[PDB]
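A short worksheet on the structure shown next.
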Amino acid sequence: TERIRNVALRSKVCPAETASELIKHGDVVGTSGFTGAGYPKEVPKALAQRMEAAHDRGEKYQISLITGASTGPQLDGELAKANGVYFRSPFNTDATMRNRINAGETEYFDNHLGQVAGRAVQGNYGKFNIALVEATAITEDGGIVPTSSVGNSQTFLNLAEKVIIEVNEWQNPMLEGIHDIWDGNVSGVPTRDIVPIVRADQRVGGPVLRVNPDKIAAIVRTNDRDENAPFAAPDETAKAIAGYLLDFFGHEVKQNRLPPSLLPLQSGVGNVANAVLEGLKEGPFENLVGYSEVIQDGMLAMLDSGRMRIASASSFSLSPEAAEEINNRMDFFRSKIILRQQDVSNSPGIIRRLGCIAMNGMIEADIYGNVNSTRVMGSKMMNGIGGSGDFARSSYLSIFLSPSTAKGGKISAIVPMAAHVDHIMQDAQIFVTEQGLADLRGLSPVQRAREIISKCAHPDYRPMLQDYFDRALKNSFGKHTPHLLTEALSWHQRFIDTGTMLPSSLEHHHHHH
Amino acid sequence: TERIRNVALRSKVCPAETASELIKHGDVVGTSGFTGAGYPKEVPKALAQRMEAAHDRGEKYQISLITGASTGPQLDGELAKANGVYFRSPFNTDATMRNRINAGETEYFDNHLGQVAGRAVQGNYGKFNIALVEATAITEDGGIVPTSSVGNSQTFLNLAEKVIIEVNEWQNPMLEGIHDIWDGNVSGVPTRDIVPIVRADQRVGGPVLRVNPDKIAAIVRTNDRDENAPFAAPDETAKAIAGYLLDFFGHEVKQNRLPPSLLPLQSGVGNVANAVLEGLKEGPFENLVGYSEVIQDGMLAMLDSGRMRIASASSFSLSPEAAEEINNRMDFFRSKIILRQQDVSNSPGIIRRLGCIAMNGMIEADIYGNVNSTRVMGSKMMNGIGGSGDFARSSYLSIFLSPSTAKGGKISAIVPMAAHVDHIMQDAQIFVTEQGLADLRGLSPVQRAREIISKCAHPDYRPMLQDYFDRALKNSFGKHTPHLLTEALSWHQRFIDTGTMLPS
Ligand SMILES: *SCCNC(=O)CCNC(=O)[C@H](O)C(C)(C)COP(=O)(O)OP(=O)(O)OC[C@H]1O[C@@H](n2cnc3c(N)ncnc32)[C@H](O)[C@@H]1OP(=O)(O)O
Ligand SMILES: CC(C)(COP(=O)(O)OP(=O)(O)OC[C@H]1O[C@@H](n2cnc3c(N)ncnc32)[C@H](O)[C@@H]1OP(=O)(O)O)[C@@H](O)C(=O)NCCC(=O)NCCS
Ligand SMILES: [Cl-]
Ligand SMILES: [Cl-]
Ligand SMILES: [Cl-]
Ligand SMILES: [Cl-]
């Protein structure tokens, strides 16, 4: 079946290489793409080759790359390999791009995901020269049907001088209808519109991205896969974390602080999130709802079982097996899933109104429960803040979950002071590790420390943490949030110097005595 | 005229001492009070005296005190003196209470102001035993007319098992009508209601707090004053800051990035705010609108002159001169001011919708533009985060303003690393000091550092900051946000050790 149903636009079809020539050195390029889903693939590959060829001749060729969130090897990977990106925002997971960022070869700012569209419209990234968007189909009236994510695509189409569409036949035609794109003012010039979502299953718009066809400079027919990461099977650490969390939810329900259907759930991807979703599938709940950034494998499983009634997201984040499952049953799943613009999925007004429960990962937390989501040792970017701030701050309950240690036990995920802060104490109420769960509601910082140290810290690090806290309480400049500035960041420096946060018995350490 | 207009409720009038006896050891007490305005006065004094007596007899007697925001000497002050508060939230400016907090004698958590009502309803502070609320009047239908703030009073009235009202004859009867109390679900059980505010001048509710009269256990007739703001004027540092900001607004308008009337303005309180508002009073931006937390002197002057058309807030914080001014022309000013529940004034959904410009003070920022609003050296509480996070993160533009130094030059307000973070880089776009203005929009952290160091840092500290940054770029673990962990907090330690951040 023909994917370009508007006949006039068929005249704009051309090869990926030709389309890539529209993108010039210095251009700001906005693309589709979120959690490895729905990013353009063939044009970036062609662009990267041409970039490398230019560089080899001493000719500069780089772009500014603004996305929904993370992309995949064909986009972030190829362009990073080519050293073709001078500025990148708002979120990346590609390892080559991460290296460019951490070497200072690519300038990076990880904006809150729900704010990116608004900042783009404000002009913070400059003038958009190109929007490069993957599509399932183009409708009779020239509507652009997105693929496996919506992201910021509508905003980029609005802002960009020229538009390139990749029509990807790998993407199931029955994605058409799964998206909800609003023409309302969510991220435009104030005063903005009320975004009138009052339930997670509510549609407010239509199935297509809208763009003036006169801005469409090229359409490329493609056939290539998303980046469907291998399923991260829960290990025992993940299962323990999920057990503590599920026990907590059960207790909240028994105390009438949550309904048996909980509240709309936001979760992440990977080991721990997978364990939580498996637990939710089998737990004493019913009629669950997702209002999140992503649809993951375990969410499909609950939609299938009926445990989850609907799932709202901006994107899919599926394994190859789950992608095949939904591909084979898209008629069923399309009725259970709504994919929204990320400025709507991550709208603080909506998140608060629905009372979402936010469940997010972390690099580390300090004893006072300030959270680092991004910068190892304070300086080395991992992925980016993503929507963790959108959700943590706006949520009814903000929960952070992590193994109590990292790097095979050589790093403590609970530290005297976080080396970088993404989520302040006020934005984190519950911490869960494989050691236990800290409920910090209504606690002062010193009370938070008592709970975090006792419930969440690993036995290998708890005495060290207690020692820091005890001496800080005796010596700190103020006693409201006790610190010893002489050693607050010393465990991080110890890791940098020695490869472990565990102290040597060849020197004096206060907790050894 | 009679302030208790409901005849039946007059039978509940009793002394402050007797009313204080309703409050028991361990109780959670929610009170009126925000920016030194509208907090209960006489019952807390009577309670404090009884607490001291009890402690002397060997009886425990402490409460959890949850407010709108800051109160005054009769409440935070007297209770702190009596060692009568085991937990305090969300915002304090009293020196005695600050000392209890910094000694570890009172537990404190400074929640985001717009979230306090919702957390109270969720149960985070425990069951509310008592709501203690100051009133201008009680209407014939039993409505409680708030005084100089709204704060969290409606939520506390809803939650509390027993209610005590202080009817304060010191408060101007013409305050009646200025408040806008919404009937809907802003901070209750999800799913919450949409608040239909789409303009800052929009009233969506009524003039009174509502409470079941059967929950009123005591009414106390009082006569005592709120706290006033200082009359003190903007010095040259503050005026320079205001000048840079006003020039920036002018350029934004010229580039069509702001309307000629700007956008709804949120302003913190202090010297810098006064200068900014004083600057705006004679500025080129007409038909201004305030959507803020507090009505300060500067706003009154603008409402007076007509440069500002309307101002929304939850509270007043006025100098005695400005208080005299408004109390003489209340009918005029009442038509230009709307006092809202703080969960509405500080609602991120509303703030973002309106596109507020947030202007807030700070203790310090680091070279990457993370901001500390609260904890000196990382550990010693000043006031609290207040609504600075509510507004900074939700705003159309988030602006932080500070002198480039503190303590007579012995502290740099720009440091290698903030000793505590309240506002992450993403939540701060513009920094202004008396040295200049740093526009950080669209910049990576290393690009932010170049702007902050070169535009905002004091000349005494700029080379030291540049030296730190340059060596960090060479030697840092990663180069995305370069740091030297061995010296990141060393300027703070240097201040602790020597009394100055400047080396010998
Ligand atoms: S309604 C939404 C906004 N709410 C808030 O922003 C709440 C938190 N903000 C505040 O409490 C103030 O804005 C702070 C950050 C304290 C700044 O207040 P000012 O604008 O009035 O600035 P001042 O220069 O007058 O400083 C006031 C006191 O703070 C001390 N101080 C400032 N900076 C430092 C540093 N870097 N180090 C140590 N102390 C610092 C000043 O000394 C001053 O203290 P005093 O003892 O009262 O003189
Ligand atoms: C913080 C975050 C990196 C944790 O990832 P995770 O998958 O949950 O858990 P992991 O334990 O596998 O950690 C991932 C990486 O961070 C590293 N890491 C985690 N904690 C660390 C620590 N305390 N110190 C050093 N490295 C750490 C791990 O080693 C791992 O690195 P690797 O890929 O080289 O092996 C991740 O949640 C994230 O990027 N968050 C930001 C975006 C976000 O939260 N969006 C919200 C909605 S999903
Ligand atoms: Cl809204
Ligand atoms: Cl809390
Ligand atoms: Cl709303
Ligand atoms: Cl930005």
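Going by Swiss-Prot, the residues shown for chain B are 2-505, listed in order.
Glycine too: its Cβ is placed from the backbone N, Cα and C atoms.
Here Swiss-Prot flags B:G269, B:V270, B:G271, B:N272, B:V273, B:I364, B:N384, B:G388, B:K408 as CoA binding site, drawing on experimental evidence. Other C-beta atoms found within 10 angstroms of the C-beta of B:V273 (CoA binding site) number 29, with every protein chain shown included. DSSP assigns B:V273 (CoA binding site) to a helix in the three-state reduction.
Sequence-distant neighbours of B:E294 (mutagenesis position) (same chain, 6+ apart, CB under 8 A from its CB) are B:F35, B:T36, B:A70, B:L114, B:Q267, B:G269, B:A314, B:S315, B:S316, B:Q343, B:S346, B:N347, B:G387, B:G388, B:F392. According to Swiss-Prot, the mutagenesis experiment B:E294 to A carries the annotation: Abolishes enzyme activity.
In the three-state DSSP scheme, B:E294 (mutagenesis position) is classed as coil. Residues or ranges marked as active site, 5-glutamyl coenzyme A thioester intermediate by Swiss-Prot on the basis of experimental evidence: B:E294.
In the three-state DSSP assignment, the secondary structure recorded for B:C357 (mutagenesis position) is coil. B:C357 to Y appears in Swiss-Prot as a mutagenesis experiment; the accompanying note says: Strongly impaired protein solubility.
The DSSP secondary structure for B:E435 (mutagenesis position) is coil. Shown in sequence order, B:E237, B:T238, B:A239, B:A241, B:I242, B:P404, B:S405 are the residues of the chain, 6+ apart in sequence, with a C-beta less than 8 angstroms from the C-beta of B:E435 (mutagenesis position). While the structure shown retains the original residue, Swiss-Prot records the mutagenesis experiment B:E435 to A or Q with this note: Abolishes protein solubility.
Among the residues B:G269, B:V270, B:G271, B:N272, B:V273, B:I364, B:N384, B:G388, B:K408 said to bind CoA, no two Cα atoms are farther apart than 25 Å. Take the CB of B:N384 (CoA binding site) and look out to 10 A: across all protein chains shown you find 18 other CB atoms. In the three-state DSSP assignment, the secondary structure recorded for B:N384 (CoA binding site) is coil.
DSSP classifies B:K408 (CoA binding site) as helix under the three-state reduction.
B:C357 (mutagenesis position) and B:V273 (CoA binding site) have their C-alpha atoms 19 Å apart, to the nearest angstrom. Screening the recorded positions B:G271, B:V273, B:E294, B:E435 for a C-beta under 6 A from any atom of ligand 1 leaves B:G271, B:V273, B:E294.
Look at the Cβ of each of the binding-site residues B:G269, B:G271 and count the other Cβ atoms within 10 Å; the largest number goes with B:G269.
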